[PDB]
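Only one structure is covered here, and it is reproduced in the block below.
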Amino acid sequence: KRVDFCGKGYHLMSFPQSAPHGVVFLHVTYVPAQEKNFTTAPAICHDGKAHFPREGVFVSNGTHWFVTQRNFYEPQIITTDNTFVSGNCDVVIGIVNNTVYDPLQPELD
Amino acid sequence: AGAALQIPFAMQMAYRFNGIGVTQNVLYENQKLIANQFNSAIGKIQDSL
Ligand SMILES: *[C@@H]1O[C@H](CO)[C@@H](O[C@@H]2O[C@H](CO)[C@@H](O)[C@H](O)[C@H]2NC(C)=O)[C@H](O)[C@H]1NC(C)=O
Ligand SMILES: *[C@@H]1O[C@H](CO)[C@@H](O[C@@H]2O[C@H](CO)[C@@H](O)[C@H](O)[C@H]2NC(C)=O)[C@H](O)[C@H]1NC(C)=O
Ligand SMILES: *[C@@H]1O[C@H](CO)[C@@H](O)[C@H](O)[C@H]1NC(C)=O
């Protein structure tokens, strides 16, 4: 996990090889590319309750909102399964209004 | 690791707190105190040096 110890980037594995009087390591590394720019937000408060993401980040393509992981872009809809609530949106800075979907009401009806 | 990807400082500090165990809610609820403490410490190191 130590950065730049072996390889340049995120380390996956290595293969050793011999030499006349030494060793040669072949490191396999993972490098991101093809980036995109998005608009973010710290937390979203619905019905006076502020929700934060568990593992990920809020993104917006201009009209809607999604939760995506940091190292890749695969959007998901915002539910109550991948977000947790703490307090109310009075003191946190950058809060944006939105709605949070839940499955219980659609499934019960 | 790769290219340079911009990120707001507050969310970077949230990630850094999340790395050491403390949840990211604590920073967002205690931003002003953290900023004041950091400013005071960086002022103190000036006189210390
Ligand atoms: C932002 O993303 C949303 C969701 O991917 C887009 O909304 C969809 O737009 C397509 C385009 O016709 C529709 O067919 C879908 O029904 C829409 N889905 C939802 C849930 O709204 C939205 O268009 C994107 N914004 C921009 C500016 O492209
Ligand atoms: C999110 O919604 C709340 C409540 O609807 C908004 O709070 C109101 O904002 C208006 C606009 O300035 C004020 O006149 C009211 O006094 C506020 N409180 C209430 C109880 O209505 C809040 O502004 C919204 N935030 C965003 C970013 O849209
Ligand atoms: C996203 O938009 C900003 C605003 O101009 C721009 O600076 C940035 O370069 C864009 N992202 C990419 C990957 O070009």
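Using the numbering of Swiss-Prot, the residues shown for chain A are 1038-1146, in order.
Each residue, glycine too, has its Cβ placed from N, Cα and C.
Secondary structure at A:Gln1071 (variant position), as computed by DSSP, is coil. Recorded in Swiss-Prot as a natural variant, A:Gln1071 to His carries the remark: In strain: Kappa/B.1.617.1.
Around the Cβ of A:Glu1092 (variant position), the number of neighbouring Cβ atoms within 10 Å comes to 9. Under the three-state DSSP scheme, A:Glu1092 (variant position) falls in the coil class. For the natural variant A:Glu1092 to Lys, Swiss-Prot gives this note: In strain: Theta/P.3. The structure shown keeps the original residue.
Listed in Swiss-Prot is the natural variant A:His1101 to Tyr, annotated as follows: In strain: Theta/P.3. Annotation for A:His1101 (variant position): no spatial neighbours, criterion Cβ-Cβ under 8 Å with sequence separation of six or more.
Of all Cβ atoms in the protein chains displayed, 11 besides its own lie within 10 Å of the Cβ of A:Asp1118 (variant position). In the three-state DSSP scheme, A:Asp1118 (variant position) is classed as coil. Among the natural variants that Swiss-Prot reports, A:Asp1118 to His is described with the note: In strain: Alpha/B.1.1.7.
A straight line from the CA of A:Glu1092 (variant position) to the CA of A:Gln1071 (variant position) spans 22 Å. Each residue contributes its Cα atom, and for A:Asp1118 (variant position) and A:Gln1071 (variant position) those atoms are 30 Å apart. Each of the variant positions A:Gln1071, A:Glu1092, A:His1101, A:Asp1118 was checked for a CB under 8 angstroms from a CB of chain B; none meets this. Counted within 10 Å of its Cβ, the other Cβ atoms near A:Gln1071 (variant position) come to 5, all protein chains included.
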